[PDB]
Each structure stands twice: as C-alpha cells, then as structure tokens.
Amino acid sequence: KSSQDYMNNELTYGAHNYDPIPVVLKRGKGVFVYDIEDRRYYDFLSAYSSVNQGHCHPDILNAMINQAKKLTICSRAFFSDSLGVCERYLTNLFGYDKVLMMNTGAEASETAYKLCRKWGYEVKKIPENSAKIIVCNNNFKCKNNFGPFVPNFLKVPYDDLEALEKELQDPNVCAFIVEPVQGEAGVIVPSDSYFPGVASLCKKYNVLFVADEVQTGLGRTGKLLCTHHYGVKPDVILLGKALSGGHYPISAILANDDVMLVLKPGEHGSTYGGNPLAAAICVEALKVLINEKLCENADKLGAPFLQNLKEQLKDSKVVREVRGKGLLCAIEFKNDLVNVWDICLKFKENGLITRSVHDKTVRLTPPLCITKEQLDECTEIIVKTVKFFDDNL
Amino acid sequence: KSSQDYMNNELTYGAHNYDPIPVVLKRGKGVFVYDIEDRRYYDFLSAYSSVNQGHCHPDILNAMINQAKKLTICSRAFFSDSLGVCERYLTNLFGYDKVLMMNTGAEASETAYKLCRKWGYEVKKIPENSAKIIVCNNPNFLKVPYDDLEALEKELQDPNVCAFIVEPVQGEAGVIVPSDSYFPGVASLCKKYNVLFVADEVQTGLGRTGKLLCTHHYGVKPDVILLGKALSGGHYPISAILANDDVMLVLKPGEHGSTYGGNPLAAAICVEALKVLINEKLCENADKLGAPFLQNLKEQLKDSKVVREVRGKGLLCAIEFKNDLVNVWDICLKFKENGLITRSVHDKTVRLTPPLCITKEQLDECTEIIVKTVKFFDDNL
C-alpha cells in the first residue's frame, strides 16, 4: 500500500469534512514526521501546538503507561487518586486557587462562557438575560442591543484599547476573552502595552479578564503563559493542546476561588473530563516542558529565527510580512500573486510540512525541542520554497 | 494520605462542578475497582458504559502502546495511516458507507444536528433557516413522548422536520425500554415522511444490551448511528457518526475544528476495543446473562415497599425507587458499603450497568448485595 492507497481509502470510508495536505504520516519523533514511503519532514504545525514537547516523547508515553495499568477512567461519579494530584500540580504551578479539567479546547471555551455569565449574575448582579462577553475580531448598526435583546458576544478590534474601553462601559459586560496572540487571525502579535492596558481597563470596569492560552501557552512563545511576557495576571486562564504532549485530549480552566466557586454542581459535562489517565499524562507533559527547559529554548531561538528570516526574505515580491513571538511564527503572503495552498505543497516537497490560514498566512510552529542547527536548515527550505514562486513573476 | 485526604485535596484545588459518591479509586481490573484503602467494589456504572470490555483490559492497552510509540497526533492538516484503517474497519463492521470520528459524545450530537439540518436543505430542500429536529422528552427542536407512534407521526407531518434523533433505550430518563414494535414503527414512519432516522447508541451500543447496536434487536436500520464511550474501552475519548454517502457527503471540508478528532492514537485504540468486544463474545455474554439477572432480581424484590420497578435489556438495567419513602442517594452509599458502587439518576432511579465480562457467579453475588441493600431500607421504614 502507498500514501495514495491510504488517501483513497479515507475518501471512501470517512466523511469528507476535512481538506488535508496530501501527505500520509505513519510515525513521529520530536521535530520530525515520516510518511508511508519513509520520507522525512520537519513538522512545522506541531498538530497546532499539541506536540510542543515533540512527537512521541518517551517520558510522557511512560507516564501514560504507568497510569493506564492502574486505572483509565472511573467517571465523575467517583473520585480518583490521580486527578487531585494533577489539580494541585497545576494550581501551584500557575498561581490560581482552582482548576477545572476537561477534554477539548471547545469544552474549555464553552465552559468559560458559562463561568463568566454566572459570575456576572452571582457577583456583579447582571441578569443572565443580558450578560455579554466581549471578544475580538478574529477577522475584522442594525442590531437589537438593549436589555434581554443582546448579542451574547460583542466583537471589538484586537490591539485597540480605545475600542475596548468603549464596550467595557456597558454595565452588562461580564468578561473580555482574548488571546495573547491571535492564532486564527494569522498570528497577530499585540503591541507591548496592550495587555497592560487591558488588565487595568478590566480591573477598573470590574470585568473578568480571561486569557485564551490554548495555543499561546506552555512554552510556545517562550513563557509558560504568553501573558507572563506582559507582566499581567488574568482572572481566568484557558489551557489546552500541549497540556498533554499530544497523547490525550486535555484542556483546562484556571481561576481563583471568587470566580471558580460560582459554578454549581450536578451540571453535567463530559464523562472523560478529569479522568485519571489524562491527569497523569498532564502532570508529566508539563514536567517535561520544564525539565528540558523547552520554554527557554523557544525564547532563545525564536526572536533570532524570526529576525534572520525577515532579513533573508526582505526582497521577496510575494511575501507581505513575517510575524512571531518565540516559536509561534507565520508568513503572510500576497494572495493576489500566489496561491497559498501551492506554497504549502512546495514546502512539503522541500521537506517541511505546514498548513494555510486565510489562504494568505502560513503557520510556522515547530516543536519546541528544535535546535539552532535545525532552524537554520529550515530557514533554507523556507527561503528556497519562497524563491520557487518569486521566480514566476 | 487516605480517601479523605484525597477528597479534601480535590475540594481545595479543583472546581466543585461535580458531586461524586465519596469513594476514591486508584485501580481497576475488569469488573472490579479498588479504593485508597485497598477495598474492592463491583463497578456497576462502568464509567457510564465506557468500560464494557472491563477496566484496564490488556489487549486494548497493548494496541494503545503499539500506536503511541509510532505517532500520537498529527492533526487533520495531514493524513495518518491509522485513521483510514479505523474508518474502513468501522464501516464494514456496521454496514454504512462512511464514518466520521470525534472525541466526546457531545461532539457527536452537535455534529449530528449540523448534519441533519444540512441534509434537510441540500436534499429534502427545506426552507433555509427553519429545519426542525424532533427529540424525545428527557428553538428548532420538537419534543415528543418516547414510545409514542401517534405523537411521533403528528410531528413528522411538519414538512420542515429533517430528522428524528432517538435512543434505543432512554438512559437519562431512567433506563426506559421501548415496546417491541416502537422502532419498527419509527423506521416506517421516517421512511414515509422522508426524514432521517438517527439512533443515539452512545450508551446502548457495543454490547451493553446484547447486540452491537441495540437497534439490531428490533430489526431496523437507522440512517445515522451515533457511537461513543465503549468505543475505546475507556482508554481515550472516542466517538463517531455513521452514515451512507447520500447523507454523509452533505458535509464539506474545512468548516469544523477539534484537533484531536480522528487522531491515529484513538483510531488504533478504537479498532482493538471493538475487536476485544467481538472476540471475547461480550455481546453474547451480556445477552445471555442479562434477561435472567433482571428476571431473578424482579422476583427477589417483588415484595419490597421501596422498590417501584426493575427495568432493563441485556446488561443495561436499573431499579426505580419511590423517592417518597427513601433517599436514593443513601441507597447508593449503602451499596458502596455493601461493596457495589453506582450512582443515582433523577433521585429516584439507580443505574445497574456492570462491565460486560461479568460472570454468572458474579451477577449472583451482586444480586445478594442488591437484595441486602434493599431490605435494609424496607425494614427501617
């Protein structure tokens, strides 16, 4: 069987709900993945930050096996030894009274909305009929906006304190939920000064500052929390992805007692949320992150890589911009001139796989254990692949 | 550290969003779990059907380790060898064109709603922004009584309905079994009004009632199947939707986004979990031991003042109490004391769902525990 046998097999037995780059992987180790035909590629997506520690990290796999021999799941009908150990681990490590463990990052966001709204009722006296959470324009009037007839989410521009303050004036806002750097918007970094302002603004209007660190956290930008960079402490933290080194779906919300204690019991979530197996894996995944100093590696190698790449592409007709912080980087192209999807196929050909976002911005997010030498080899691949297209206009 | 230490620890570091029975488990094997103090209990919840195969089943753990050494996740940005093998396995096994893999059962339900609505437009050609879906008691949803063909047909008449989503036996409602005749009628009715018959088999499926699909009992083939829980033997969150091409192709690329859905690690675990289910003939075990256990239990409790009813099919059973007379929660604590753990539902119905590898002898020992527990509450009234 060949890569193609597999790709056809999937098309005929599975739903067509995804549109993958045509490579079929069978193995990962650290910063490399390997296809059906034993070709090797640099993984520059890291399963969207789930394998910050690197593919198939042995320590984590170990933790997983030690737990899975004892107990894999018992459900929230009862207690496990493992979950508490995790909860205590995470809380001490991030400096929050409590933590709530879950599976997917969506579960994290949903639960966060419930949380903010209820805190808004129980504490700030706002009616759930009328509670609003501010978010940002992941991209960029006539509308009932008053009392019970309200949007649920108010969108405002990212990196915009004036606009943010304008909405915070609404007494029915209970929360601003924001990413330390916008992933989906194409890796948009904020001005150093934004988050400091955000923290003040929220403090002042008595509104929960929630930071979505599902992509930006756990080493990706150089720190355990990207928000650590701007010296601000959010009221609520969302964690996920790299929280497990790709060995399990695990995500979390962190908050102090005054926020977390708004949550009433009996309200069902997922059966697998907070299971012993995940709890064990979680602690090891973060222990690996800290012991191997992967945060610092990222911090040290990141700014250079980005700067040097900015240099070597300064004279490209198709490149629009090169952005990043730590090892969370991207290249935005002028989709007027090039087809972003082809650039991704070209990369794949040149030995580095990644994916598009907007059909204009390409994600550059390798596992955090990458070496200076490896990054240099990749800069070569990147400069070369971009050359290919520049050489057609 | 003791059970209590462990519980207090959770209270102070984790959110209080659940309300567990006060037992702290450290280990599972098959039908038994063991607490901090090395006490042993019969697990009669099976993590709500996630461990049909039994706790910590070795074959599955093996499958898990073989895969985890090779690749755990790459995301849907790319392909893995393992996923396709899974997809092909499941499809052949259940008799549907395609399958869509996911993580949680909620993801399955959400995705099912999207699917039904979209089929309802790109096919039944329902007016945009108006596709209603019918569901059973317990904005574009219509509730109707369970086990009610007359009521069901009345709603099916709405030309804007695109789907009926229903459980082969109602779990949350307190283990409610339908009359043999209901589902056959359901299938006809849906066939006639041109409406997707979706079966939620997340709890009822994979051996729990004696068959791979509980609907197999009633000789009906649903347009869509939802699977989960036992789909992994409790080793990972894995769930699925099954459907043929005419329904499934409605879904187009790039509209969704859960990173872990369809990952290679889960894909591998899935195939083994079901292989275990079939090889160890756990469906049949459940089928054979089930009806007896339920009948015999009905007998031994016929004269109880606090028991209201004993229901079940296969090893999916329950006992409903008269919450006027007893506190269901205390009945659960008493069980725990007598060596069998389980949970309440409604504060009136108690779930009896052991792992499917339980033996006739074991069930008998449990019947004893159950009867003993019950008598304690009879006398004391």
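In order, the residues displayed for chain B correspond to 8-145, 172-414 in Swiss-Prot numbering, which applies throughout.
Heads up, header says this was done by X-ray crystallography, 3.0 Å.
For all residues, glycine too, the Cβ spot is worked out from N, Cα and C.
Taken verbatim from Swiss-Prot:
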MUTAGEN   B:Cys316 to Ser  About 70% reduction in catalytic activity. Does not affect TRX1-mediated activation
MUTAGEN   B:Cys350 to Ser  About 70% reduction in catalytic activity. Does not affect TRX1-mediated activation
MUTAGEN   B:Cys390 to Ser  About 70% reduction in catalytic activity. Does not affect TRX1-mediated activation
- [ ] Work out the three-state DSSP category of B:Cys350 (mutagenesis position).
- [x] strand
TODO: Measuring Cα to Cα, tell me the gap between B:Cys350 (mutagenesis position) and B:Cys316 (mutagenesis position) in whole angstrom.
DONE: 15
- [ ] Write down the Cα-Cα distance for B:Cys316 (mutagenesis position) and B:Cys390 (mutagenesis position), rounded and given in Å.
- [x] 9
TODO: Check the deposited model and tell me the whole-number distance in Å separating the CA atoms of B:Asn145 and B:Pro172, where 26 residues are unmodelled.
DONE: 16
Task: Same chain, 6+ residues apart, C-beta under 8 Å of the C-beta of B:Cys316 (mutagenesis position), given in sequence order - done: B:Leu239, B:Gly240, B:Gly243, B:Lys244, B:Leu245, B:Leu310, B:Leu389
TODO: Using all protein chains in view, find how many other C-beta atoms are within 10 Å of the C-beta of B:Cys350 (mutagenesis position).
DONE: 22
- [ ] May I ask you to report the DSSP-based helix, strand or coil state of B:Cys390 (mutagenesis position)?
- [x] coil
Open item on the list: Please give me the CB contact count at 10 A for B:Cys390 (mutagenesis position), counting all chains in the structure.
Closed with: 22
